[PDB]
Amino acid sequence: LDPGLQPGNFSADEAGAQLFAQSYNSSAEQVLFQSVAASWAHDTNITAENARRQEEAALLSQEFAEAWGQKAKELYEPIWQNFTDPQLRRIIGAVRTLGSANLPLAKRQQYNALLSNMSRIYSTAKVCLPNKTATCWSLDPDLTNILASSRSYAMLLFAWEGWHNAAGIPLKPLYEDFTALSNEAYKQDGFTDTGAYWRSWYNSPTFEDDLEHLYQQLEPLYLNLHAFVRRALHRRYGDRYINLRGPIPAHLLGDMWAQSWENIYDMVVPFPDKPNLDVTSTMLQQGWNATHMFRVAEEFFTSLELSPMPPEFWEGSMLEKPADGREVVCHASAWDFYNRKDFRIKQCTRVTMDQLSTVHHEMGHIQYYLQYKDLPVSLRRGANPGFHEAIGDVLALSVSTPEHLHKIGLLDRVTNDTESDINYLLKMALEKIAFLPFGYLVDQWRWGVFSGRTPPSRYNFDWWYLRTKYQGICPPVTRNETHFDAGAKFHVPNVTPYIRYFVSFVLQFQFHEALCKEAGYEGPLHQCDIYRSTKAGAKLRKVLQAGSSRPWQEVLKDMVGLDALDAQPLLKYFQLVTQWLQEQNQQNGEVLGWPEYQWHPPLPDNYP
Ligand SMILES: *[C@@H]1O[C@H](CO[C@@H]2O[C@@H](C)[C@@H](O)[C@@H](O)[C@@H]2O)[C@@H](O[C@@H]2O[C@H](CO)[C@@H](O[C@@H]3O[C@H](CO[C@H]4O[C@H](CO)[C@@H](O)[C@H](O)[C@@H]4O[C@@H]4O[C@H](CO)[C@@H](O)[C@H](O)[C@H]4NC(C)=O)[C@@H](O)[C@H](O[C@H]4O[C@H](CO)[C@@H](O)[C@H](O)[C@@H]4O)[C@@H]3O)[C@H](O)[C@H]2NC(C)=O)[C@H](O)[C@H]1NC(C)=O
Ligand SMILES: *[C@@H]1O[C@H](CO)[C@@H](O[C@@H]2O[C@H](CO)[C@@H](O[C@@H]3O[C@H](CO[C@H]4O[C@H](CO)[C@@H](O)[C@H](O)[C@@H]4O[C@@H]4O[C@H](CO)[C@@H](O)[C@H](O)[C@H]4NC(C)=O)[C@@H](O)[C@H](O)[C@@H]3O)[C@H](O)[C@H]2NC(C)=O)[C@H](O)[C@H]1NC(C)=O
Ligand SMILES: *[C@@H]1O[C@H](CO)[C@@H](O[C@@H]2O[C@H](CO)[C@@H](O[C@@H]3O[C@H](CO)[C@@H](O)[C@H](O[C@H]4O[C@H](CO)[C@@H](O)[C@H](O)[C@@H]4O)[C@@H]3O)[C@H](O)[C@H]2NC(C)=O)[C@H](O)[C@H]1NC(C)=O
Ligand SMILES: *[C@@H]1O[C@H](CO)[C@@H](O[C@@H]2O[C@H](CO)[C@@H](O[C@@H]3O[C@H](CO)[C@@H](O)[C@H](O)[C@@H]3O)[C@H](O)[C@H]2NC(C)=O)[C@H](O)[C@H]1NC(C)=O
Ligand SMILES: *[C@@H]1O[C@H](CO)[C@@H](O[C@@H]2O[C@H](CO)[C@@H](O[C@@H]3O[C@H](CO)[C@@H](O)[C@H](O)[C@@H]3O)[C@H](O)[C@H]2NC(C)=O)[C@H](O)[C@H]1NC(C)=O
Ligand SMILES: *[C@@H]1O[C@H](CO)[C@@H](O[C@@H]2O[C@H](CO)[C@@H](O[C@@H]3O[C@H](CO)[C@@H](O)[C@H](O)[C@@H]3O)[C@H](O)[C@H]2NC(C)=O)[C@H](O)[C@H]1NC(C)=O
Ligand SMILES: *[C@@H]1O[C@H](CO)[C@@H](O[C@@H]2O[C@H](CO)[C@@H](O)[C@H](O)[C@H]2NC(C)=O)[C@H](O)[C@H]1NC(C)=O
Ligand SMILES: *[C@@H]1O[C@H](CO)[C@@H](O)[C@H](O)[C@H]1NC(C)=O
Ligand SMILES: [Zn+2]
């Protein structure tokens, strides 16, 4: 520990604690920058040298959070709740959280080693065909691509069986040990369990109830969608393997976790005679290039009179693919270095209509970072953890439209045909609405484990209960408590909350509606854009400047006017497809929901 990074002495006063907050701030951006700089380099190009620097940076960060966290508890754990500023209470409350650093070394060293071991066995999971094969598969590319692409039911089944079998089972012992150790650490931090810690972020005493009220508002839309897809699969696979009343076999939905079904959009799409618009042909013809694209993105924000990208951003960012042959993580990401001056993007840009849209949300994050850089570093995070991605997405929504592309000049004429825009809304539904029930059930399920209400003998039973209950899926081959299908997801062994994403996808439209309402727009909400609309920016800026200083429920209210989440706006946005599906289901007599829930298909005749 560098002494300039090691806390001093502070009184039990607020007057002292204000000085503690100030000192933590000044040290914090000096450590966090050094940490993120290393992590930036490692990700900007892989080298074992940079991986080492990455590893050392990780240790240096934890060592810093520890050295301050221990004193924050030692001096202010008896007090912090008392302090007059809700901003300061937020500052100290964040520092005062220690997480795993509560565990004594013996447990601590098991804990880290245990968490890493889960990630290893998941990331390095494998499936092998039932021969003396030279070669096995892995989740990507082999499994993701066979599962999404092929539709011979047996082959599709085996791929799903192998994965949840191989990825889950060897996790089963580890995840229990994690659950115990996880809760024990937070117990000392001040939470009943890890689950009550995660829910602590949304600072809502009624949080879990709020979700069910939201999800109940979605269920008519989701059931409408689910019931529609279910019929389509019946056309394809046969009467033996689908029940027009029952739930859907989990592996037919085109995705290993059935969390988003878009890979059956090719099979289901409405109005097969219409195209789906691709503006790439203009963009290449215009001589657009990656470097230019961001200036369009910046144009948008400047058009809202949000802040332009500072010169440092143009000096630093890796907008284009590198000139070297060096290996790089191409997946697009946006970075804030807690050093106030320089913000950074990595995009690996390929000039296509899709990545044009993608750049806008990635720059959206940068605009978000730019606005709250003025806060003390402890607060420089989204008003709540899903709130940051929402401000990212509302931007991509607007520009994805044909309406905005015409103001960009990339589109020649607007073509207001509902058959086309239904195609667009429906594919987006198969992407994101299918995700809401899944995103909801996981963190109910994990809360079930962390609260203990799912003891280890029920990990798998409570999982499939939650799947059929919410997502309308059932397992393709009988699954029993030796298996552990909850582990087969990325976010479970990586102990990463999904609930942020669900909260975000509701805040997304709850903003978009409140912006388009403010931007003077009227008409079909998916045809709104806010570009050039200074009225939207000035209100949007008020959200971004708040960062996390002000409780999100108060900030959201100041933007939208509602003290809480609501899915009515989301239903407004999807309204056109909502109506269309209701017609199509009514025409087919399709039974919404899934009675005969106690059904799942027989096995293929010679399996395998
Ligand atoms: C990615 O795309 C970027 C943008 O490209 C342009 O725009 C897009 C939409 C497409 O249409 C592209 O095809 C198009 O090229 C590229 O940056 C641009 O690169 C080109 C070529 O390298 C630049 O063109 C050259 O610019 C010189 C400077 O011209 C400006 O400054 C003069 C003073 O020096 C001034 O007198 C001019 O009026 C001009 O001012 C610009 O005005 C327009 C509006 O009228 C603004 O939009 C600009 O921002 C203004 N820029 C400034 C600095 O004020 C010219 O001297 C030069 O002409 C000479 O060279 C050409 C060959 O290049 C000869 O053919 C010609 O005869 C003459 O001798 C030429 O115009 C362009 O300026 C760059 N953009 C900017 C903003 O500077 C990226 O390089 C590209 N990257 C990749 C990898 O593709
Ligand atoms: C969390 O902790 C950070 C870091 O300690 C605090 O930032 C510091 O806050 C104070 C108060 O806002 C700020 O002082 C003001 O800075 C303005 C710019 O001052 C710069 O120029 C003068 C000369 O004109 C220098 O004397 C200063 O040291 C500054 O120097 C420049 O700083 C930038 C930013 O880091 C750096 O990139 C440049 O390299 C450097 N210049 C050169 C030539 O190297 C003044 O206009 C104003 O009057 C005040 O002096 C101080 O500069 C901040 N430092 C940094 C590093 O950001 C945060 O305030 C704190 N958080 C909160 C919420 O308080
Ligand atoms: C990924 O990005 C990083 C940052 O841009 C980049 O880092 C540099 O990589 C090169 C090698 O490709 C390093 O060069 C050598 O590093 C070794 C130690 O690992 C040193 O022994 C070498 O010392 C000589 O060169 C010095 C100047 O670099 C001289 O001052 C010295 O006297 C010796 O003559 C040499 O430094 C370089 O150090 C790193 N730098 C950093 C900051 O990481 C890396 O190259 C990129 N990846 C790829 C594949 O290019
Ligand atoms: C932060 O506050 C602490 C507690 O008020 C200060 O700690 C004290 O620091 C002095 C030196 O400034 C230490 O002196 C040592 O005392 C022992 C005898 O106990 C002697 O053998 C050593 O040679 C040395 O003189 C003292 O131990 C230490 N006491 C405690 C309880 O921490 C500290 O000075 C303050 N920080 C700063 C930067 O001033
Ligand atoms: C994380 O997973 C790894 C791998 O499963 C665990 O490390 C393994 O630990 C065992 C002993 O605990 C090692 O087996 C022993 O090896 C020695 C020779 O080194 C041998 O004499 C013993 O009879 C026994 O076979 C095993 O080699 C070791 N594997 C690796 C790769 O290190 C680790 O304990 C797990 N940690 C947690 C927290 O789960
Ligand atoms: C939960 O369901 C699984 C199947 O999905 C059951 O596991 C399977 O049980 C049978 C009977 O023991 C195993 O067959 C045996 O395999 C061994 C080779 O491993 C072979 O030597 C025997 O002759 C016999 O064929 C089968 O392999 C096994 N599968 C797995 C993946 O373990 C399990 O029994 C069910 N749970 C409970 C509690 O019964
Ligand atoms: C910190 O907590 C204490 C205890 O809840 C508060 O002290 C009490 O304050 C009320 C009026 O605010 C008095 O009627 C009590 O007599 C006080 N009790 C004691 C033991 O002093 C204190 O006000 C809180 N501080 C803040 C800033 O809210
Ligand atoms: C598209 O045409 C319909 C015609 O009924 C109209 O109601 C709708 O508002 C048009 N789109 C926009 C963005 O105005
Ligand atoms: Zn994002």
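Residue numbering for chain A follows Swiss-Prot, covering 30-637 in order.
Using N, Cα and C of the backbone, Cβ positions are placed for all residues, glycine too.
Annotation comment: Swiss-Prot describes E391 as active site, proton acceptor 1. Taking a C-beta cut-off of under 8 angstroms and a sequence separation of 6 or more, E391 (mutagenesis position) has the following same-chain neighbours: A361, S362, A363, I374, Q376, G421.
The annotation active site, proton donor 1 is assigned in Swiss-Prot to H520 on the grounds of sequence analysis. Secondary structure at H520 (active site, proton donor 1), taken from DSSP and collapsed to helix, strand or coil, is coil.
There are 22 other CB atoms within 10 A of the CB of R529 (mutagenesis position), with all protein chains counted. In three-state terms derived from DSSP, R529 (mutagenesis position) belongs to a helical segment. The feature chloride 1 binding site is assigned by Swiss-Prot to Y231, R529, with experimental evidence given as support.
Using a 10 Å radius centred on the Cβ of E418 (Zn(2+) 1 binding site) and all shown protein chains, the other Cβ atoms total 21. Residues or ranges marked as Zn(2+) 1 binding site in Swiss-Prot: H390, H394, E418.
Taking all protein chains in view, 13 other C-beta atoms sit within 10 angstroms of the C-beta of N318 (mutagenesis position). While the structure shown retains the original residue, Swiss-Prot records the mutagenesis experiment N318 to D with this note: In Ndom123456 mutant; abolished dipeptidyl carboxypeptidase activity; when associated with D-445 and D-509. In Ndom1234569 mutant; does not affect dipeptidyl carboxypeptidase activity; when associated with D-445.
Where Swiss-Prot documents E391 to D as a mutagenesis experiment, the accompanying text is: Abolished peptidase activity, leading to increased levels of amyloid-beta; when associated with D-989. Following the DSSP three-state reduction, the secondary structure of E391 (mutagenesis position) is helix.
According to Swiss-Prot, the mutagenesis experiment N445 to D carries this note: In Ndom123456 mutant; abolished dipeptidyl carboxypeptidase activity; when associated with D-318 and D-445. In Ndom1234569 mutant; does not affect dipeptidyl carboxypeptidase activity; when associated with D-318. In three-state terms derived from DSSP, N445 (mutagenesis position) belongs to neither a helical nor a strand segment and is classed as coil.
For the mutagenesis experiment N509 to D, the note given by Swiss-Prot reads: In Ndom123456 mutant; abolished dipeptidyl carboxypeptidase activity; when associated with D-318 and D-445. A simple way to gauge crowding: the CB of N509 (mutagenesis position) has 8 other CB atoms within 10 angstroms, across all the protein chains here.
For the mutagenesis experiment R529 to Q, the note given by Swiss-Prot reads: Abolished dependence to chloride, leading to reduced peptidyl dipeptidase activity.
What surrounds the Zn(2+) 1 site, by Cβ distance within 8 Å of the Cβ centroid and not counting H390, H394, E418, is the set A363, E391, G393, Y397, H417, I420, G421, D422, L424, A425 from the same chain.
Within 10 Å of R529 (mutagenesis position), counting CA to CA, the recorded positions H390, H394, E418, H520 contribute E418. Closest by Cα distance to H520 (active site, proton donor 1), from the recorded positions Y231, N318, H394, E418, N509, is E418. Nearest Cα neighbour of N318 (mutagenesis position) among the listed binding-site residues (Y231, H390, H394, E418): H390.
Ranking the recorded positions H390, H394, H520 by how many other Cβ atoms lie within 10 angstroms of each Cβ puts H520 at the bottom. In sequence order, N413, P414, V532, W581 are the residues near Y231 (chloride 1 binding site), counting only same-chain partners six or more apart with C-beta under 8 A.
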